[PDB]
Amino acid sequence: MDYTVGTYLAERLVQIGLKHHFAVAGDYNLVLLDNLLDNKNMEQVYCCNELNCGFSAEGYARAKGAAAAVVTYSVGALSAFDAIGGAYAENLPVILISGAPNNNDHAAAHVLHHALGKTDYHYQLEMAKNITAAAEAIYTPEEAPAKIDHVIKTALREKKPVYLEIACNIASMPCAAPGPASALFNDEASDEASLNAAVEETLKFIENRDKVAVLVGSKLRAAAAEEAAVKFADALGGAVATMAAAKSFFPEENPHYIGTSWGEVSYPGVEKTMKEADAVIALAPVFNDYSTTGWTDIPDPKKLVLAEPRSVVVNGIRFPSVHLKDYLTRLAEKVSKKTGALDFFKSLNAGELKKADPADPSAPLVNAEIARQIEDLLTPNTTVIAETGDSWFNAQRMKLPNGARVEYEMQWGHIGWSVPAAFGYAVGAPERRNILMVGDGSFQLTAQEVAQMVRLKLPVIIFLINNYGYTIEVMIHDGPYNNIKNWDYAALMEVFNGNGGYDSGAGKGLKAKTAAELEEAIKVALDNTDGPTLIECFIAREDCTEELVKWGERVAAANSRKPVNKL
Amino acid sequence: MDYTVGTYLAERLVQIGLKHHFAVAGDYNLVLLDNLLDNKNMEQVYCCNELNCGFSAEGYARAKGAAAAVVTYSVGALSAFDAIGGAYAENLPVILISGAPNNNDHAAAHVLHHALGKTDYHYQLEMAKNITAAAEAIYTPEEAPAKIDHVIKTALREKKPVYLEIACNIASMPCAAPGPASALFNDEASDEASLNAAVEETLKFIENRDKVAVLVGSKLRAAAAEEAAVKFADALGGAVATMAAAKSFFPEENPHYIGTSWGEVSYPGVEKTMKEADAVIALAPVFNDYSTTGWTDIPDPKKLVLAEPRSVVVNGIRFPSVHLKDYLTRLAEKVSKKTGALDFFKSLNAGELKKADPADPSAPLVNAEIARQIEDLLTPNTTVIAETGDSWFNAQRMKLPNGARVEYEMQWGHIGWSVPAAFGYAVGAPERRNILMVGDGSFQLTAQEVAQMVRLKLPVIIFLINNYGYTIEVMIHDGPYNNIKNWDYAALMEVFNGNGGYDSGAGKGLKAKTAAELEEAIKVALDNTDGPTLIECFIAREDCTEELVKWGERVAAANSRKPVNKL
Amino acid sequence: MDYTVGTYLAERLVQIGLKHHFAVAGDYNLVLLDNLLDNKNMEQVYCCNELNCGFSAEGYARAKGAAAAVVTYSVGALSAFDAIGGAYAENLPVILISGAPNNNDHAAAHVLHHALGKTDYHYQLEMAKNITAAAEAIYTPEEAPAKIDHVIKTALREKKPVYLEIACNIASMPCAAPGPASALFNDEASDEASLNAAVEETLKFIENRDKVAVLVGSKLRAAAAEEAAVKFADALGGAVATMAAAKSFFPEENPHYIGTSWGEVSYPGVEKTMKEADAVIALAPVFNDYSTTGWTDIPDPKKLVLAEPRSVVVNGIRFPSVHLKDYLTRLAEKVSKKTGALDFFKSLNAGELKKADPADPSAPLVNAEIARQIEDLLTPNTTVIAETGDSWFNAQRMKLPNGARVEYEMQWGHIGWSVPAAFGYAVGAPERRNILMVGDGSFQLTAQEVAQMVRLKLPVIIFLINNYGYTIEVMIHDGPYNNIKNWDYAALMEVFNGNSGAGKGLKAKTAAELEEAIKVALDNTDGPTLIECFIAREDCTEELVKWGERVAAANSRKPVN
Ligand SMILES: Cc1ncc(C[n+]2csc(CCOP(=O)(O)OP(=O)(O)O)c2C)c(N)n1
Ligand SMILES: Cc1ncc(C[n+]2csc(CCOP(=O)(O)OP(=O)(O)O)c2C)c(N)n1
Ligand SMILES: Cc1ncc(C[n+]2csc(CCOP(=O)(O)OP(=O)(O)O)c2C)c(N)n1
Ligand SMILES: [Mg+2]
Ligand SMILES: [Mg+2]
Ligand SMILES: [Mg+2]
């Protein structure tokens, strides 16, 4: 096979496991989209706008491990940067590829469409560098293979997005062919002395600390260490809790799992157990303002073993070049049984998380009953995409059967992420039962991507929580800016179906205002195999989780804290 | 009055003539939105998402001369950058204001929500610098007045957008009060020797060049020179044509106006007249790939007097510090009558632009009949917002009564601009008859802002041209990426009306598939004073202007031209 | 004439008043330098290295108002960027012009010499943006006129440096001709309503505040407001003090001048007078960690009228678009006598700054005796260039006759600035008596530029203070890094003469030898004279010792939490 710039790119994308890429056409990328189309192992999937394109790829990367979005110069790329910064924040290897000017137009005093009106076309690459792990511009075909391979290998190694731009007049130009896929995953092994030392220091730290807790963090999947963490936890026999953003990164039917650790909104018993543990082994955590409940819940530095994806800090020593999967595997082999924290937890009799009983059939639907019927739908083959909003807290409360997944975007927190993310996740994982839980406010930012779920016949079940505005903001600091224009969300499904011809779309929009209506809507949803089903769930503005009220206050307090003295 | 950081900002915004600013709430900006709310001379207007917020402000600036958009850190700002780069490209002073972290969180090793996961919060400011004329971060209240005043004065002087970020814990902090508004508009006068010299060189250039044409450019309004250009044109008595993006920047009922100059898609006679003029006086032009019809129509460097907003290049000499309004005023006083090109044009008998007759009532609607009935609606109090797409060419063909305005975004060309731009323009110019002409493809990127037109009861008349995909791209280079998922656009209006209660919205969605149905829909539209009216106009995919086909080919040719030899 | 990119630039430089520009050749700028040589209204002056080239321009801008430096791509420009940041810090319009790659090598996958080994040639320009007021790359001739005019106007407007790069294959290419010089000096006027209101608010503020002190700041010359400050001071009749970096920006023989304000190292009576004043009118100040003596001396916000070059903050109102020269001119016309702080100062009997009597001729030379003899050299036609180090404090103690200038680089504080800065200043102001006061440590960074003073026959008198290392650092925080390799500094003159040069190098180890050396220096009209003065490491001003401790305490203060 002879390759071109564009087919080289396509082949590399297929080699890292992509079966799809996402795109929005524009004149600087059309020839490149033609070359990408030429690859018989990938589908090209079209999006409504470039933010949504970016977020669709982000969601795909959650299903498949990586993804790619293709956009046009400047007008496409700048909005897509928002999503790419999201991918950086969520440790996902999304490859952003932009069209770019004709290579003759550089340093030529040419003013070009889509650009600033100046004759300088480096600004986009410049901007990209701030929000990616690698960023390259391809101006000539000879430089294409090296630049492509560099950004792909970096994305996969770092679990971060990357940027490529390609001149619009070279995508069909010949270049070298790509070598074997195995080269792209090539990575450092753990330094063996370091691995051994980190594990041994961990044993010397816990030799006389029998109450050991394990804190599962939101970078565990990025480190491909989820399986190793179960092995470690089973050997240790300690208490295992998840940070809020790590929901589903540890099997909840495992007898060592005690629930969520999230400060004053932890599951019952957990906060106590963590306070009175002698050692906390944290596996790939992100400690931020949200995850620490407005800086009120910070791990005790005297007890913390900090095992990150590529380093361990233990017993006052930093060990770089120790991969978490390797650390956990070896530690699982060497560690003795340390059941103390878990014994402490059970002796608490703090009970299980208190959950409401089934609602009466005709009563007004409430937040707690929606959460109950959703929890009832969960299977080992289910993924729930949970938006920023009260849905964060509802999803957190659900008991997951082993195998069920939850997808959160808690580090970036872009409301509206969820709709294109669920689209892209559903493209990538069509075998799964894919459930989207999204608030009305969020939905409005990105709603149009539901039309793509319709176009592709994806059977996503969408729970749209219609509480008439931004209830999480209401619980941080209220004002007129938290009110939104209400829509007939259910009716939007018919809009996306088109001229309404039978072949034009099989989306369904339903309304649920009672428990009985919700039951019946769920039934219709599960039977709709040809398209998405949006269930518009009606509840009161302030009918939210107890957790949200408490977390919201501590967040408003951290954000507003006064400046300290600087002289 | 005692001021705070935030009320200082609000007051400056009011002083430059804003009566509105646009916003999307988020926790890093809520206190700042409260301070901005405290100003009794401005409305705070909420948007669905941050791209749309940015574009709403862009549209407002077309109505009012400047604008402001307020967004949250990182998740809001990065998408809004797309719109801000648009404002830069279209020479509009939009002030982007972002919320930002608590000022205690800098250089503190704190990981914060909405950010990349790192502990460095300068990246947004860095990115902003590439697409603005000034960009400042406010970390302390003492630095607020200077930074605010700097970015505002720069925006107004340069007719370019600017960036401010404000730490979330200082918006209510006291600071100095603002001085008089007059300080903000303070600008250089023309250098008198330069002004005199530029005008005199222009007379010596045209002394023996009697066939003088005037080419009105898309930076004429930015230079506030529209009125001066009429004075000059009337004194000269030459032929005056507009570049495509300068439609409505010169009164079309003026007897010296000959139509559009746009290469092979010029109005009849114009191309000939420009070829055989001896001098072309270009007033604030932008010569780009689109405006030159894929580089096939470049002005003759031997004939060109180049009068830009702040400089004139004439008779081989560059004169900086000569303001276009001043140049035109003085030139109008000194120039003799030079009627030659206009005499040449009339002697062409090239006739007027050929326009179709009224359609039969029941026949399938065609592109040309939509253009006809829209042209029939134009009054001196009308503005037409014309999207990138075939709507560029339809709008170009319309005969404007003096006073009527057309708004184009031809330099940036972000499809979807038009919907939030029309929202913001209609907020700013509610007295006008505001008409939006938008294609189906474009509409899908930003459709949700129609809900804000509903919320605010704005009587915008929207002509949605439903030709089942991206017809302009079809005419550049066709592929599967130009097909889109069709919607029931008309039905979307009921969605935005909400629970459909009488007080919930007065948007109307109508369908037009024949000339008669279009007439009747226009009537209903004009009678709907309480909300927007969307008229979904159905036509064939390839039923487009002749102009688009011709321009599309030359553009595809310029974009794809082969690389030249570099050694 | 027909213009080229290069000659357009040349003409613009001549229009802004340059009679010289400074250069270091390299293959990417040679054509450009030829084009600059076409214009015979300025001379092209060559420098040893690009750091020194930049600082030569910086000192020329002190003498003439603006300057230019020309360097080669990457290897020249990156080091020159330290001088350009320096110019930005010191408010000087220096135009840095770099040669750049052939315009065919952009977006071509070509690796070029002097670059990073990649194929991207935008990095220099991106770097420059961080330290300039404007920065433009010229890749085609048709774009040159607008880019050139934009950076020049910007430099003059903002009083800051700017950056241009010009592709090496386009410098001789035709372009449009430049218009009138007048266009380049077209600044906005003050907003009249704001000017009037700011003056009116100032008159309100001081209505019942008779004890009015005037604090003269280091951005007064950038504001072109020195003459206006004298008019205001003469009308007001209050006490005037200069900030350290503003030495010579106010005539010291004026009866309203009370000396230096600089915290605990102020002239006697000044610190008290400032504390007693009811209003302090600060004229273009820069309040930084050094100028506030480690943040120990900050103006009382309740008494401060802050008149910056382009704005005034007074009575809790900010007034942009008010130019200080105009503010001072108007205020001088309107203000009534406010003598109270000057009465207070006199009433104090604090005395004049105490200064040492002549030393015993044959005793070992001491720092105070060096300062006394230099002070005795000062005339109205004198400029002293004072290096970072104890020379800052010795110069600060000198009583200037009206007309005498001091050049300081206190914001940037790059040791070694003084040598090429004195070279460039002496090229721009050859009529003046130009004295360089420079320490041994500083001298060693940039010494080679004395060879250019020899080449051009500039009669710069150089007092090299040989105190065997970095005393200013000894007095902040001592360690082995303050010791340097000693040189025979006097013998360096002969090296720079070659085997063709009239530099003189002399040694002074007593007061009599210093007296004799200075006579020889004054008689040497054909080249520079370096006088190597030997003093003990710790023989420094008392002021350095006090200010040093305060700086160290500010630098090392603990993180707050
Ligand atoms: C793009 C973006 N803009 C603004 C915000 C700030 N923000 C955080 S949660 C929220 C409200 C979400 O409302 P909804 O989706 O209705 O969920 P609810 O809180 O009502 O449960 C907002 C505006 C954000 N996170 N991202
Ligand atoms: C944000 C953005 N993405 C992609 C493009 C490329 N583009 C230019 S015109 C066009 C099609 C617009 O289609 P429509 O609005 O339906 O107008 P029609 O051409 O059918 O008249 C596209 C995708 C763009 N200009 N801006
Ligand atoms: C380029 C540069 N490097 C390092 C420093 C730090 N520094 C400040 S003063 C000084 C010593 C000055 O030595 P000298 O010129 O001998 O003067 P003295 O202090 O002995 O009077 C140093 C190293 C600096 N200011 N600039
Ligand atoms: Mg909500
Ligand atoms: Mg269309
Ligand atoms: Mg020394």
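What you see of chain C is 1-499, 504-565, where the numbers are those given in Swiss-Prot.
Just so it is clear, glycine is given a Cβ too, placed from its N, Cα and C backbone atoms.
Classification of C:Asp27 (substrate binding site) by DSSP places it in coil, neither helical nor stranded. Marked as substrate binding site by Swiss-Prot on the basis of similarity to another entry: C:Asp27, C:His114, C:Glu473.
For C:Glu50 (mutagenesis position), the count of additional Cβ atoms within 10 Å of its Cβ stands at 27 [all protein chains shown]. A mutagenesis experiment is reported in Swiss-Prot for this position, C:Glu50 to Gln, and the note states: Almost complete loss of activity.
The thiamine diphosphate binding site annotation in Swiss-Prot covers C:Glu50.
Feature annotation from Swiss-Prot assigns Mg(2+) binding site to C:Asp440, C:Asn467, C:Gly469. For C:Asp440 (Mg(2+) binding site), applying a Cβ distance below 8 Å and a minimum sequence separation of six or more within one chain yields C:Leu464, C:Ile465, C:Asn466, C:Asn467, C:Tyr468, C:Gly469, C:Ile484, C:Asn486, C:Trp487, C:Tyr489.
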| said: Between C:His114 (substrate binding site) and C:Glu50 (mutagenesis position), how many Å separate their Cα atoms? | reply: 14
| Which whole number of Å gives the largest C-alpha distance between any two of C:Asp27, C:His114, C:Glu473, the residues noted as binding substrate? | 40
| task | Taking a cut-off of under 6 Å between Cβ and any atom of ligand 6, tell me which of the recorded positions C:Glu50, C:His114, C:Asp440, C:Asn467, C:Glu473 pass. | result | C:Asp440, C:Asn467
| request: If we count other C-beta atoms within 10 Å, could you say which of the binding-site residues C:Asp27, C:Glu473 has the fewest? | output: C:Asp27
| request: Among the binding-site residues C:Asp27, C:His114, C:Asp440, C:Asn467, name every one whose Cβ is found under 6 angstroms from ligand 3, counting any of its atoms. | output: C:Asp440, C:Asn467
| So around the Mg(2+) site, C:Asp440, C:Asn467, C:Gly469 aside, which residues have their CB within 8 A of the centroid of those CB atoms? | C:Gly439, C:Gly441, C:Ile465, C:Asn466, C:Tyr468, C:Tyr470, C:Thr471, C:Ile484, C:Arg541
| task | Determine, from DSSP, whether C:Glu473 (substrate binding site) sits in helix, strand or coil. | result | helix
| If H, G and I count as helix, E and B as strand, and all else as coil, what does DSSP give for C:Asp440 (Mg(2+) binding site)? | helix
